Amino acid sequence: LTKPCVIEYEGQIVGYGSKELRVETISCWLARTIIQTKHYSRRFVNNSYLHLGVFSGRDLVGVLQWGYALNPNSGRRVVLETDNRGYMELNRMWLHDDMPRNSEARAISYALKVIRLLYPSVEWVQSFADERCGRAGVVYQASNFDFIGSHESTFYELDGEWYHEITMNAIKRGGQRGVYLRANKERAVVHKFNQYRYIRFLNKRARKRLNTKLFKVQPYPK
Amino acid sequence: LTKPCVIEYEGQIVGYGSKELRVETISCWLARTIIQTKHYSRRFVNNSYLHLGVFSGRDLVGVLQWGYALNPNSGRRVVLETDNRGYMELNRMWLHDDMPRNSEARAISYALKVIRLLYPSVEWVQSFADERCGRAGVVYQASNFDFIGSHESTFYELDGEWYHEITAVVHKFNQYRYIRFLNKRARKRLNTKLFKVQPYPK
């Protein structure tokens, strides 16, 4: 292990980390391609706007996608007075299986450095863990996220692909995927999962504005 | 200016090109992932064992996959006395739209420099183009390939993935065969009972 730092390319800040592990911005098309092929959902979401590759040496070995929540306006429901660009949600994360089992926590912490530099209006980020990947909760705890509660969510599985109920009923998006989705809605298998919400405050003053009527910092569920 | 040169990482030879356009080795899973998503066949082939990425600046913009022919033994059918590892076929290639219109031929040329360095046993390479894409043929002409004939080939379409006749919607297309001899001595062995260097289809 060596000391991470800011990574630049031709005067532009592009990432943060070490030679054996770092995060750098990648194109949107490339991040979507890897995620929809490798992630357990077999899908990307349109609300991602920060696309990061995980690199080890000269090899691309993972992808992190950050952006809006599935409903972009829901940020002010978690932390009071948060505008749609004042937060981020971890939409997707995948790392190659042959990577060391601490690589995910390092990449997440380095991604927060990128968020501080490239998106300084972001004051807190949130992520979700559920039973489809029990490792994510361990990763978020290792990355020093706080746990602020759980809730049940409805998912639709269609031909190996997984859709949140928000993504399912998002007619307002106008996507060629969503119209086909409600077309084959009767073939889809309905799933209800418990989701465990983690949060990481980048601006310590934003912790005071946590919506205590819905959320509360609690001991880790596992 | 940016002239091409061999690209190294920790002493080891990794690719060839310049900052604005180069090709370097990439992992097999990454090459297969991009190809089966972006290529028109929506599929990779198991015959590929050289996985190259096209880079412009710091960004990956394309993938080239070289390996055995679909029938790995058919290499000696094209060029007599060719071992199964004395040749390569361009199995898959894709490039992003936001690239200069000459980048695909310069990428194929840089891939050949990488083949000379990493696989010196390869004496010649071949590739195929479709009549629905005479543009892919001009690329090989700009890459100094020889055209050595055409043949009608049968394809199959199932679940958006396209399969050759080596194995549903049937198809019958013309396939044009191009060849590039990396060693001059290999040209003497061309199987002129079946293949001859010919003028490009124009």
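Quick note: numbers on chain A are straight from Swiss-Prot, i.e. 20-241, in order.
Per the header: X-ray crystallography, 2.0 Å.
Keep in mind that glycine also has a Cβ here, set from the backbone N, Cα and C atoms.
Per Swiss-Prot, the features are:
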- A:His58 to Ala: Loss of acetyl CoA-binding (MUTAGEN)
- A:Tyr59 to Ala: Loss of iron- and acetyl CoA-binding (MUTAGEN)
- A:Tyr59, A:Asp149, A:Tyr159: Fe cation binding site (BINDING)
- A:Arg111 to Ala: No effect on iron-binding or acetyl CoA-binding (MUTAGEN)
- A:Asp149 to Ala: Loss of iron-binding (MUTAGEN)
- A:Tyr159 to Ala: Loss of iron- and acetyl CoA-binding (MUTAGEN)
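Locations of recorded Swiss-Prot features on the structure.
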| residue | record | DSSP class |
| --- | --- | --- |
| A:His58 | mutagenesis position | coil |
| A:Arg111 | mutagenesis position | strand |
| A:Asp149 | mutagenesis position | coil |
| A:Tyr159 | mutagenesis position | helix |
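With a cut-off of 8 Å between CB atoms and residues at least 6 apart in sequence, the same chain places A:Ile54, A:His58, A:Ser60, A:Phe63, A:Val64, A:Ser67, A:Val82, A:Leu83, A:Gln84 near A:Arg111 (mutagenesis position), listed in sequence order.
For A:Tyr59 (mutagenesis position), applying a Cβ distance below 8 Å and a minimum sequence separation of six or more within one chain yields A:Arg151, A:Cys152, A:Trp181. A:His58 (mutagenesis position) has a Cβ environment of 18 other Cβ atoms inside 10 Å. Other C-beta atoms found within 10 angstroms of the C-beta of A:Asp149 (mutagenesis position) number 16, with every protein chain shown included. Taking Cβ-Cβ distances under 8 Å and a sequence gap of 6 or more within the same chain, the neighbours of A:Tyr159 (mutagenesis position) are A:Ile127, A:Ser146, A:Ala148, A:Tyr217.
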